[PDB]
Amino acid sequence: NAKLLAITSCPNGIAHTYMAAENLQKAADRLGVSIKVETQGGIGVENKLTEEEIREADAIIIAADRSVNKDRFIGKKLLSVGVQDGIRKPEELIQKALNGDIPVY
């Protein structure tokens, strides 16, 4: 029943940003977890999270190789890692996010 949200961002091009997003989405599907992924690429923000989705989310994952503004996530449990972790170990990020051992931002 869990709901996650994520942001992915890499300052170089777009492929890494998207690959992290795709791989988090597939990991979520595999794990039977709901997820929405907002991307923050050079081109702008796409698939933007809403205020309501953020209120309901169990946790937030940020897989980014640049600083991402986290002000929307005050009071939310947040996991912050590199874009490579989003691409390479998305299941482990989703598991860690839902195991709950993550600080409240």
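Just so you know, the numbers here start at 1 and follow the chain as drawn.
Here the Cβ of each residue, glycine as well, is placed from N, Cα and C on the backbone.
Neighbour list (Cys10 (mutagenesis position), Cβ cut-off 8 Å, at least 6 residues apart, same chain): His16, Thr17, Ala20, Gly41, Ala64, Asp65, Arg66, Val83. Taken residue by residue with DSSP, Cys10 (mutagenesis position) is part of neither helix nor strand, so it is coil. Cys10 to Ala (Swiss-Prot position 9) appears in Swiss-Prot as a mutagenesis experiment; the accompanying note says: Appears to be unable to inactivate ManR, since ManR does not show any decrease in its DNA-binding activity in the presence of this mutant.
Here Swiss-Prot flags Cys10 as active site, phosphocysteine intermediate, drawing on similarity to another entry.
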